[PDB]
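Down below is the structure, laid out as structure tokens.
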Amino acid sequence: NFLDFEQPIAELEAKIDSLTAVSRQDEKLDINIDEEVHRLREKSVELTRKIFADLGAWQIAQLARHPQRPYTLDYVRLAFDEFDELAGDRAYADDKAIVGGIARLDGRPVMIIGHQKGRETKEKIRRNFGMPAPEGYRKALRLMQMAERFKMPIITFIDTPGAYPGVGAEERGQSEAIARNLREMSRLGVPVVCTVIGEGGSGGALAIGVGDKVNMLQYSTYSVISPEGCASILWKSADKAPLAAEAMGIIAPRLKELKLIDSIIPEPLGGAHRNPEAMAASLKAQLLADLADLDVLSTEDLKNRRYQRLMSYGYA
Amino acid sequence: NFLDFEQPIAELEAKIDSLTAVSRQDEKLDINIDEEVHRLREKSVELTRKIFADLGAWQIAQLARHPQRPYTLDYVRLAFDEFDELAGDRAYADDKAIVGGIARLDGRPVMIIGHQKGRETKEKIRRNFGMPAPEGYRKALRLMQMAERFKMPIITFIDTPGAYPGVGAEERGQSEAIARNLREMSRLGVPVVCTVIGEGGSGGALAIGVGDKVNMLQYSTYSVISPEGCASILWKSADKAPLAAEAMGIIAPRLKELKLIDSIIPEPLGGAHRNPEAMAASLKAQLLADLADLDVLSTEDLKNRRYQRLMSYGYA
Amino acid sequence: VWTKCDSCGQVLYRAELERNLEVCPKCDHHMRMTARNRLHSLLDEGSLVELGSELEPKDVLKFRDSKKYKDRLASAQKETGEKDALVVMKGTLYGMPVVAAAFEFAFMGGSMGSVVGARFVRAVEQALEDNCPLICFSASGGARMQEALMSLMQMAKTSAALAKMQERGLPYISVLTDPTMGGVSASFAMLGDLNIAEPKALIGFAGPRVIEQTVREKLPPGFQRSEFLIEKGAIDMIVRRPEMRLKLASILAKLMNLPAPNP
Ligand SMILES: CC(=O)SCCNC(=O)CCNC(=O)[C@H](O)C(C)(C)COP(=O)(O)OP(=O)(O)OC[C@H]1O[C@@H](n2cnc3c(N)ncnc32)[C@H](O)[C@@H]1OP(=O)(O)O
Ligand SMILES: [Zn+2]
């Protein structure tokens, strides 16, 4: 299910699929079919390259919400091994919108926390579309504290519409959970590396995104409020969302020039959904580089550097 | 509403009340009425002295459950000043079965946590008859941590049937709350003084009773299970409760010789309910004495002494 | 040599069940496993070394409900072959030093008394002096009623010991078998870094009967079971017994930062 502006590319891909089936249905015409497949493959590559050459902030925001994209579990599967999933905040319930656990990054033991939206329409409603209740932020805090106990670095995948604005979630103190996470994550004695794969923001994403290195994929957004909400409250309309997306500056390079994130992880041509394996490899390389240059610092120096980086946010 | 075995005393007291009313209804016969009142007052004093001379363990257990007895709020009112009540565990709800706050003991700032059963039949059901859900033990832990932060000694009043065995309270991890309280209360860097006023036990009382000095009133009980439950499981009957109470050894003098509590606070003649003010004064004196000899120890020495006292429990 | 699984009423071959770690090969029902057999299965072969073996029940209260508590202790010791409920054994796990402790539910319902707490503290101290993870399998009906507060306090004691371990940074895994209730689930069984629980294990604080009496209603289906609790957040994960050993090794290989075990 590609996006609207990707309608041409999808058609070509569909065509390729058809030709592939034909190439698997006969044998005496393989040469011409294969040549046409190669020609149309080159056509698709060039079309994707030129279409993506100039994408607006709204187009990028749509890409970050593409209903075909690697989520936290996909990156865990394609870039980590020996992943044990820990469930429960020990108090009320385990939120399926946040998945956490302990795995190995190239043999090193790491702790992984991240939002999980869900693939199909069943998991999407099972996981509240990636919107975690407070008993998910409390689980995230518990796992982060566990990792910090056993001299273990932490890796966070930030892909969520935001915190769930439900009556139950509001009764159980969402604000308290988020605030406690923000306060405690600034004192962890282990290096924290955060990435903003997919869509994140509204402050229910910063609850697991106060790290030493903040990274963002090329086609990912990070905003204080979704463009729909910003348009509704300020532009007094919902159809003026793209104006709000352009004005806020929610695209990765725009946030980069403000000194708000550390680096942008280049994506495969045509978005991370086309080649998830390449995206996972790039993300793994970036994570290894960030841990490589974060291990040199002592724990006290690491915490001091994190505090200074936090206090350097904003123009004031 | 006195106990069954206290029926004579109650009758005498009623008589005294009547005589008082008569003394407040006429003036020409005041001398004889006052003389009779004094004589019957001496009679009541001697009768209470002789009745209480030999009380069985079941009688003591009934006294600890007397439906007229100072609860945590009563001791706070009659022995502490400037009490600010802190409510909420920050997660789910505030349990009315446990009341906590910060007040002043003879000017010194102290933290007070304790079970509150409630006076009448309305408050008893409002406060779940002193049985706290896990969100009460979590509030107790929060307040104890707050006190330990601001170099503040802690005072605990243990008066409860036990932890609430409800479906809702069980879903929210009662065991986790109790276990976390027990683990964290052994590391507090402030002296903890615990008293077992009223009825306590079943392990939902030890959750706020792991202290440096454990005290118990004369007519208070502290058992691993209520005598009814012990009889039911072991004696196969509920009418053999007094046998279970006698066999367990739940009375204060019996526990003292086992090296399980530090001292017994003598009560006013006829139980703490007759003269709550004298009981409050005695408890306040005991608390001041216990804090006086606990301040001398350094924090590290205080914690080491607490750890050794814990490890010295049991015959093994 | 032909046993029957009471949950499904099959005719399981006895040695077939024994080689499967007392798990029904048909319905996968987790049945009783003795402490010594469990610890032999978990830890490596030829490295077991029991700890706290000099501690024996030494009743002081002189309890007597319907049978002499000394007679109860003698009968249980003869029946099970263990001095008291908990059994502590040092050993190796895939080449990794580790101290394990296993309850023996046949001994007076696996109730926790003075000897149980003393043995647990010995296990914690051994783990501390020789830095290594601690694994505890819990199967208990609660706190030993025949010792009163002298048993209740064993909660606090054990908790304190675990606190010490947590201060040293040593991992501690708490496997929750069937059942784990009373003062064992409220002191150290649910106080682990990871609360692993076996499938369909009755875990809680107050037993179902007393909850029914107090609430006077119908308990939710599958109440207090492991599958019901994992959704309530009390259980970190649910691990089948035949896969437990390996799983535990892997976990403690990542918590301790040691190289992964050789499968
Ligand atoms: C307040 C406390 O901490 S002790 C209160 C008792 N325990 C509880 O309330 C929690 C759970 N309650 C229970 O009855 C059980 O533990 C349950 C619900 C798990 C049921 O498990 P069951 O298969 O029924 O085991 P059962 O209770 O029969 O235990 C086996 C034996 O251990 C005994 N036992 C178990 N726990 C205890 C205990 N705390 N004190 C003394 N004996 C005990 C039982 O009397 C029984 O002896 P018997 O078979 O010779 O009569
Ligand atoms: Zn079966």
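Following Swiss-Prot, chain C shows residues 23-285, kept in their order.
Determined by electron microscopy, 3.2 Å, according to the entry header.
Including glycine, each Cβ sits where the backbone N, Cα and C put it.
Per Swiss-Prot, Zn(2+) binding site is recorded for C:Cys27, C:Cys30, C:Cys46, C:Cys49. In this structure, C:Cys49 (mutagenesis position) belongs to neither helix nor strand by DSSP; it is coil.
As a published mutagenesis entry, C:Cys27 to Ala appears in Swiss-Prot alongside the note: Vmax decreases 9-fold. Spatially close to C:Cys27 (mutagenesis position) yet at least six residues away along the chain are C:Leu34, C:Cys46, C:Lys48, C:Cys49, C:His51, C:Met53, judged by Cβ distances under 8 angstroms.
Here Swiss-Prot notes a mutagenesis experiment, C:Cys30 to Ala, with the remark: Vmax decreases 140-fold. Loss of nucleic acid-binding. Within 10 Å of the C-beta of C:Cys30 (mutagenesis position) there are 12 other C-beta atoms, taking all protein chains into account.
Here the residue is the original one, but Swiss-Prot notes a mutagenesis experiment at this spot, C:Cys46 to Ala: Vmax decreases 11-fold.
Experimental mutagenesis is annotated in Swiss-Prot for C:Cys49 to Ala, with the remark: Vmax decreases 8-fold.
Within 10 Å of the C-beta atom of C:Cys46 (mutagenesis position) sit 20 other C-beta atoms, taking all shown protein chains into account. If you draw a 10 Å sphere around the CB of C:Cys49 (mutagenesis position), it holds 12 other CB atoms from the protein chains shown. In sequence order, C:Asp28, C:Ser29, C:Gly31, C:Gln32, C:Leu34, C:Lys48, C:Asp50, C:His51 are the residues of the same chain, not among C:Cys27, C:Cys30, C:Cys46, C:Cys49, whose CB sits within 8 A of the CB centroid for the Zn(2+) site.
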